[PDB]
Each structure stands twice: as C-alpha cells, then as structure tokens.
Amino acid sequence: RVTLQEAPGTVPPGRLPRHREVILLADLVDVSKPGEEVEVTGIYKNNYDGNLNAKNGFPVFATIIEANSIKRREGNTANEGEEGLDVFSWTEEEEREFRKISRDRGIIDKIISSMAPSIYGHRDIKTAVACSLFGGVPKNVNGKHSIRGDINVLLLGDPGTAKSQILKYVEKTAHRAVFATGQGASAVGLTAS
Amino acid sequence: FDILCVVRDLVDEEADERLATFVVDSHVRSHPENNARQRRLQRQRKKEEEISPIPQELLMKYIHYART
Amino acid sequence: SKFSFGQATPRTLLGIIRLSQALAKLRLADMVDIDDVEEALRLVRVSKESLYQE
Amino acid sequence: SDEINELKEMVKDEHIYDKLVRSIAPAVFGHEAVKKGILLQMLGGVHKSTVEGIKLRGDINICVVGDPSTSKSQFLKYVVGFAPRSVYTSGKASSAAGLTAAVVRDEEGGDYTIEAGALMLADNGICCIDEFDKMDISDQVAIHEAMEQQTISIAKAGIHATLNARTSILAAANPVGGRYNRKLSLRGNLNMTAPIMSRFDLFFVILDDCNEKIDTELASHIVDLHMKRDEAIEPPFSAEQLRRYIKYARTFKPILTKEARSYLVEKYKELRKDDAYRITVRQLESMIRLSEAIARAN
Amino acid sequence: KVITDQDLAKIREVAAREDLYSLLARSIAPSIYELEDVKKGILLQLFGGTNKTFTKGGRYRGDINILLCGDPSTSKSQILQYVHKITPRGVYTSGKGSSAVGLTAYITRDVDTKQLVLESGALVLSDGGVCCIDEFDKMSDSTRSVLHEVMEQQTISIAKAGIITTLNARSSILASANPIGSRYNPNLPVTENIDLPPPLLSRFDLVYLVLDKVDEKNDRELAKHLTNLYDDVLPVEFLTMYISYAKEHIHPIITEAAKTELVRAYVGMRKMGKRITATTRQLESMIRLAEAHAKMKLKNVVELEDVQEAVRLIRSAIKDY
DNA sequence: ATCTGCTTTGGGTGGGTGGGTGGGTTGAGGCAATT
DNA sequence: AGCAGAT
Ligand SMILES: Nc1ncnc2c1ncn2[C@@H]1O[C@H](COP(=O)(O)OP(=O)(O)OP(=O)(O)O)[C@@H](O)[C@H]1O
Ligand SMILES: Nc1ncnc2c1ncn2[C@@H]1O[C@H](COP(=O)(O)OP(=O)(O)OP(=O)(O)O)[C@@H](O)[C@H]1O
Ligand SMILES: Nc1ncnc2c1ncn2[C@@H]1O[C@H](COP(=O)(O)OP(=O)(O)O)[C@@H](O)[C@H]1O
Ligand SMILES: [Mg+2]
Ligand SMILES: [Mg+2]
Ligand SMILES: [Mg+2]
C-alpha cells in the first residue's frame, strides 16, 4: 500500500494537498518509491468504514484505488507527449536499428550535434554533456579497489550564456535526473536525512 | 570535476550576427501558430529535423540502451 | 561628563517624595517634617555618589 | 452584442495605441513613459517552447526607480487592483516563505510541507515588489531561477519539488543614496548586480524637480482629486473598457515577418556594439517580447 | 453584570462655543502640563480625516499617524494611555511584547477545542480606531514589515496553513519612541537618534520632538505642577460620545478657497529650499489635518481657517522635526 | 424467566489495514530557519 | 460483574 499525495506542481498555490491510498498487488510492488511522482491507472473503489461513519456522523464510505499500472513521471515533465508506461524502453526493432545508426562513421559527432540543438554554439559544453550522459564504466579490481565510472562537469561562464538551458535539457534527456538550485538545497536535502 | 568549461561573452560583430540570426530563427520555429495525430507527428518531425540529425526520443532510447 | 549615572528627572522627584512619605510613616506623624526630606536626599546621594567618588 | 460593437469601435480608432497608454492609472499625473511599460507588461509576450522542451520566457519584467514621494507605489497599487491575478508585497517580506517557497514542518511526526511565497501565489499574474533593493539574500539568490526559468527548485530534508513561478515582476526601488544622482550611471545608483539587471526588460527612472510651474501643477491636481472626487478623472476608456480590450488582445499571437527578422538582427548588432556590460543575449529576446506586446496593443 | 435629543442639543451647545479647540485640547489629558501642540495634534488624530471611496481611482486613507518621540523623562506613555481611554475603538501594545495580543493576524490552535482558529492581531482589532504602540523602537523586522504593509495598503494578508485571506486594518497609529542613549542629542539628526528606517518615520503625518531641555523656569513650573497634584474640563464620557458622533455623522468637504490656500501653502513650503524642504506627503498631511479640524467643529465644509490651522501644526511639526 | 456470552478500567499480557479533533506528556536528537 | 441476546 502507498499513500498518494497531490504533486506540488499541480496543487493550487498555497492550498493543502489531497491524498488517496493505492493498493499494489503482485508484480507492482516496489515499482514506486517514496518521494517520486507517478501516474497511477486503477479502479476507484469504495467500502464501508465504521470509524469514518463514527467520526463524521454521516454514512460516508472510504475510497481507494486498485492500481493497474504505474508510470514514473519524475523528472519527465518535458516527455509528456509520449506513449507507453516507459519512455526509455525499446522494442526488438528499435535496437536492431540503434545498431545501424551506430556503425556509421560519425556517430560520435552527430550525437554531439544533437545535444540541445536549440542552443547555437558551445561545442565544448555539448561534448562534455554527451560524455557525462554516456558515462564511463565502473570497475572493482580484484574486489578490493573501487574506481568511479561517472563523469562530472562544471560550467563556469558569463550571465547570458545558455547554462541553465543546457542543465534543463540534460534533465529532460537523462533516465533519472533531479534539479537543484543554489540556496534551495540543503546538506541533508542532498544525500540522505 | 572531470571537465571544466569556461564560457565567455565577447562582442564580435560576426559572432553576434550568427547568434542573433539563429536565435530569431529558433523563436520563429517554436511559435505555437507555426489522421490528425499522424499529421501533427509529421509536422513535428519536419520541424525537428532542421536542427537535430537524430530524433530526440530515439536519442533518449539510444542513450539508455548504451548505458544499460 | 561621562561619570554621571544619569541626569535627574521627574521620576527622581516622585521617588524623593515617596521616600519622604515612607520616612514620615516611620515617624508616625502626619506632617512630613523637613528632616524626613533631608534624610531621603542624603540617602539618594549616598546610594551612588558615596561609593562612586571612592 | 453591444460589447462587441464597442470592441470593434475601439480597434477602428487610429489613436488607439496612444489612448490606451493615457488611460493607465489615471490617478497619477504626467508619467506617460512609465505607463507605456505597464500597459505592455499586461499584454505580455508570446510564450514559446522549443521542439526539444526548452522553454522561452514570454513575460516582461519592469523596474521603477525614483526619489521618495514620486508615485512609485501608486503604480503598483493600480496594477494589483486591476490585473486579474496579482500580489502586492515588499522586499522585506514578513512571512517565512518570502518571495519564494519555504518548507515548514508541524510539531513532532508531521512531515515537511511547502508554504507558498509571493512569486508562487502570483502564478500567471503580476508580482509587485514594493522595495526590491531590500530583499533578503536567500530570496535575492532564489530570484535568479524564478525570473528566467520560471520555476523554484527546492531540495530540503524529505521534500524536493519544482514549483511553478510563471509571473511577471513589477518592482520599485530607491536609489542607493538618498536621491538619484545624475552624474552616476544606473548601475552605480542601484544596489542590484549585473545578473539580475539583465533579467529586467525595462528600467524607468523618475526624478524630483523643483520647478515652480510643475510644483503648482502637481499640487493642484492632487487637491482636485479630493475636491472633485470622480469628476477630476476622465480617461478616454473606463476601467471596464480597458480590461475588456486587454483580454481581447492577449488572444492574438503575432509572428515575425521576413522583413522584421532581418531588421531585428541589425538592431541587436547596433545595441551590442555601443555597449562595448548591460547588453547580453537576453536583450535580444526582450526586443522580441516587446515587439509582440506592441503588436498586441494594435 | 458589575444618543438622545438632549445629548444632541448639548453637543450643539458645546460646538457653538467660541473657544472649542483649546477646550477639547485641555480636556483630552488634563494631568499633563504645557504640551498644547501635542494635545492639539492628538485631538485632530482622534477625529480622523474624511475617508474617500473612489471610482476610477484608488482609496485615499483618512487616518493620521503620529510619533511621540523624545527623552524618557517626559510624559509619553501617559498620553498613549489617555488616548486609549478616549478612543471609541483601539488597542494598547508594546513592540516585542508577549503580553500584548500581537500586531498581526496569526493562525493558532484552540486549546479548549483543539481546533485551528484564525486570530486577528491588535492592528486588525483597531479598525476604525487608534492603535497605540508604546515601544516603537524595539520591534522585530517582520513586525516592521507588517506595519509597513498596514500603513501603506491598510490591510494585512496572510497565506499560511492552507488559508489565503485578507483582513481590513483601517486603523490609525500613535506610537512612541526613545533615544538610543540616555538622552536625545540635538546635534545629530532625528533619524540617527530614533533608530528607525527613513522609509518608516517618513510615513507619520506628524512627528513630535518633546525634549527635556534643562531650564530653570521649565523645571520650576513642572515641579510646582507635580507637587500641587498631591478653564473648564469635560468628562471622558462626553468627550468619547462627541468624538463618536462627529466621526460617524460629519464628513467635511474642501472648497475653492481651501483649494487655493492648500496649493499656495504647499508651493511656499517647497520654495523654501538643492535641499528638498517639503514633499507631496506634506500635502496629504495638510489636507487630512484640515479635514480633521473641520470635523472637530462639526462643520460640513473646510474653510480657510481649517487649512490655516492644519499648516500651522504641520509647519511646526516639520519645524522642530 | 433462564441460559450464553463480551468487555472494561485504561494500558503495552490487543494493537499499528483505526488513528491522533479518543486520552495516556517529558526527554533526546535532527533539521530548517533564524541568527 | 453488568448488560445484550436466543430458546
Ligand atoms: N506624479 C504624481 N501624480 C499624482 N500623484 C502623485 C504624483 N507624485 C506624487 N503623488 C502623490 O504622492 C502621494 C504620496 O506618494 P507615494 O508614497 O505614493 O510615493 P512613492 O514614490 O511610492 O513613495 P516612496 O518612494 O517613499 O515609497 C501619493 O498618494 C500620490 O497621491
Ligand atoms: N507634564 C509632564 N512633563 C514631564 N514629565 C511628566 C509630566 N507629567 C508626568 N511626568 C513624569 O512622567 C512619568 C510618566 O511618563 P513615563 O514614565 O511613561 O515616560 P516616557 O517618556 O513615556 O517613558 P519611559 O518609561 O521610558 O520613561 C510620570 O511618572 C512623571 O514622572
Ligand atoms: N548560444 C545560445 N544559443 C541560443 N540561445 C541562447 C544562447 N545563449 C543564450 N541564449 C538565450 O538565453 C536564455 C537563457 O539564459 P540562461 O542560460 O538561463 O542564463 P544563465 O546562463 O545565467 O542561466 C534563453 O532564452 C536562450 O535562448
Ligand atoms: Mg542560470
Ligand atoms: Mg512608495
Ligand atoms: Mg514610557
């Protein structure tokens, strides 16, 4: 069982959020995790609750949702124009062609071009972003030595130089992304609390 | 930080010329006014092809496949 | 100068008359003698100046 | 039917653009330069999103600077009482949220909850800040993303979210010194920094003159406001008329013609050349926004 | 538990009195000594200027805000207590004072019923009255923000705990202030001594500098008055009923002669100065004070005398302040 | 009219798919906002 | 043990 709550983005500003309870039966358990947006398809059902009647004074029933599918809406506000419960998954025909696109000789540079095409220049920034998106390979040497396998990028530029737009694009494109701003983040907001 | 990218804004008339042209063309392209679902998808594809050699959705799936 | 605790105010007058009234109460006399007022004045003076001047 | 006829009669007028500017905040006297900015802010600009989900701003931010007692607040008061959605606040906001959102948790177990601020409450409206130059450092920094990306990102203990802040800011500020000094530049007279200053589309400076003629004229008008009451104010278009036309204008989504496209590039070139640091790539989009707003007014 | 035709006739009889002004001024606070100007200003504040409901224009406040600032020796809390007693509606508060109810509307939980209730603060409960704030110097910055919002917009807006509401706070303010040190230094300006933002002390219609300069004659007179405490005057009930009647029924209006005198006085007060002697705020203060003076006479019109009295008080207030 | 059967106080020898607007209330420790 | 129900 999970307690669904209205997303802060949709709730009217300043008002309290409503919530409902969703029941996830086998094969749907652990698909959703705390702190994540989701799109739940299910059956709206009601049953008798004695305590609710006792507190309210009227014969009001209790309502729940019986989940039938879940779609992870977190960090995908710009992918709402897409079918399926997963927008980063592939058919058997889409990966028989991700393998033609990739034998061609200049994919390493048509990929860099396709990074935030609505930004005019900044080839180095786009190359760094592509490298970070694809990332390196982690390796545990003999089970004793751990070596990081991901690439970190820093953009240190002038005011109107299309940095935040690049960050927003990377948020759109990555499988799992979270956006944080300077003073809107805390030491335990990042990491764990 | 593996990569440091320093960005500078310098006034070069030729550089300002290209950037302004691109920005104005982009604003024109993104204007809202500029089967039904099939026609909408086709026009969106035509608009997207002008600036990106690879479709963005195909690119997302490709990146996920490569990382997996 | 900076040595003074604080310039006298009407509060000081009210305090002086209050002390004189209490002294008269101790004396058990209605009529507040000049002696009570003088003693109250001496008390206020020695409250602070007596030890500050040392 | 009758109102439509009124609307048609309004558009057919050839002075229409001038009449609307002269009909904004009739209470104030002789600040037509400011009024043009406010009218353009109400109409706004076209909001666009690219073919890859990158959002381009379409809201006009205005800053007003002037000496004390120069009808600065009178302009904000008119906007909040006229615009559909709006929120009047001050830089030194009393609430914990301030201009942006804050996280507040009820006693003991209760998990953290988001408390809306000024910029969130004015969503899709106009947020009027009475004293911009006195904002708190947390809001000063947090206002960076709200003004351009139109969101507020918060990641605190147990709660993380992106909150919509699609608002147009109309701020009023006092000079760093007691009065605006004509010798220094706008940068010197203001305590704001370059990144914020580039986020404002327009700037208006209101001075205080000691001319006898202007003093008598201003004093007369203020007194007549109380004496004649309504009779002292006769703008061409009443408040109901103006609010109807503005709603009609916003249904228009003007585009850029071929001739204007080339022309708009040349003007940015000239603006950049004279600068060489006020002007950035943002000013190019400001001219696109204002051009759309001016078109909407017509 | 432990108005009539006759009252109206008595009110007209007192109104017709030639020496009405000084009579009310003396009757406001009999026990205070030799503060005629302050009492006159407070009397004007009590009546309050006309309130304007405007179409095609914003609302114009008829309240009067007065700041009674000076040395601690003088009598300032006395005057606030008197005003509280006289006022038909109002509250008494001290900044940063837990005893006071609170200046701003705040959401709380009813202990008796365990429910959430929106409780209005002192400013909202003073709607239509005078809110006397005894200690204006020591105030929380948030309190000074809500005060700015009140004196500017005359409403308090609270948007917390799921509630978004606005409360009318059309209340005058009569605050008191003390110097940073043990006494007021004439050499330094009023702003430095007061320890208040220029944006805040610029909003008071009158600012009164009551200083305890040491003078043989003045101290002699004050001591004589105080010791003796161990020209008719009016009972407090009559004063409050008169004030309520005037504040509810009379609504003075400006005239062409008053319009000429106001313009001329404002221009003269500007031309005195480059240093800016007066601002457009002084014009609103003068018109409000003239309206209040007209109200006190129960007149429905503002004559040359009302505007002239208002300028004399405003000019004197600009004077030592 | 007689026989059969459940549940208290309040408390962990009912619990957390009953909650805290059904009462059991100090003590410690973590977090944001205030400084 | 007092009260709530079925034969
Ligand atoms: N140009 C003007 N036209 C009309 N009224 C004016 C004008 N200038 C000043 N006033 C009058 O001045 C009065 C007081 O000015 P106000 O406090 O609104 O100015 P401000 O610039 O917002 O002040 P501050 O900078 O101190 O916040 C206003 O009520 C308005 O009536
Ligand atoms: N006419 C007067 N002129 C000067 N002082 C007076 C007068 N009448 C009374 N006082 C003195 O003022 C005292 C009351 O004023 P109060 O003590 O409230 O002073 P304050 O300046 O308002 O504030 P503070 O509490 O900081 O002294 C009376 O106890 C008396 O001492
Ligand atoms: N090279 C560029 N190509 C296209 N647009 C640009 C470029 N540089 C700046 N912009 C414009 O600037 C705006 C974004 O500025 P932003 O990156 O948010 O400023 P900051 O770098 O301070 O975050 C966008 O509207 C974008 O169109
Ligand atoms: Mg940025
Ligand atoms: Mg102002
Ligand atoms: Mg006092």
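Shown for chain D, in order and in Swiss-Prot numbering: 510-785, 793-814.
If you're wondering, the header gives electron microscopy, 3.2 Å.
Just so you know, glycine gets a Cβ as well, placed from its N, Cα and C.
Listed in Swiss-Prot:
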- D:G575, D:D576, D:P577, D:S578, D:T579, D:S580, D:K581, D:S582: ATP binding site (BINDING)
- D:525-732: domain 'MCM' (DOMAIN)
- D:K581 to A: Loss of MCM2-7 complex helicase activity (MUTAGEN)
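Residues distinguished by a CB atom under 6 angstroms from ligand 5 are absent from the binding-site residues D:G575, D:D576, D:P577, D:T579, D:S580. In sequence order, D:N683, D:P684, D:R688, D:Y689, D:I715, D:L716, D:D717 are the residues near D:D576 (ATP binding site), counting only same-chain partners six or more apart with C-beta under 8 A. Just so you know, of the binding-site residues D:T579, D:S580, D:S582, the Cβ with the fewest other Cβ atoms around it within 10 Å is the one at D:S582. For the ATP site, the Cβ centre of D:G575, D:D576, D:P577, D:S578, D:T579, D:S580, D:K581, D:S582 serves as reference, and the other residues of the chain with Cβ at most 8 Å from it are D:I715, D:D717. On its own chain, D:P577 (ATP binding site) has D:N683 as residues at least 6 apart in sequence with a Cβ closer than 8 Å to its own Cβ. DSSP assigns D:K581 (mutagenesis position) to a helix in the three-state reduction.
D:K581 (mutagenesis position) and D:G575 (ATP binding site) have their C-alpha atoms 7 Å apart, to the nearest angstrom. Filtering of the recorded positions D:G575, D:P577, D:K581, D:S582 by Cβ separation from chain E (threshold: under 8 Å) yields D:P577, D:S582, ordered along the sequence. For D:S578 (ATP binding site), the count of additional Cβ atoms within 10 Å of its Cβ stands at 17 [all protein chains shown]. If you draw a 10 Å sphere around the CB of D:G575 (ATP binding site), it holds 21 other CB atoms from the protein chains shown. For the recorded site, D:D576 (ATP binding site), the DSSP three-state label reads coil.
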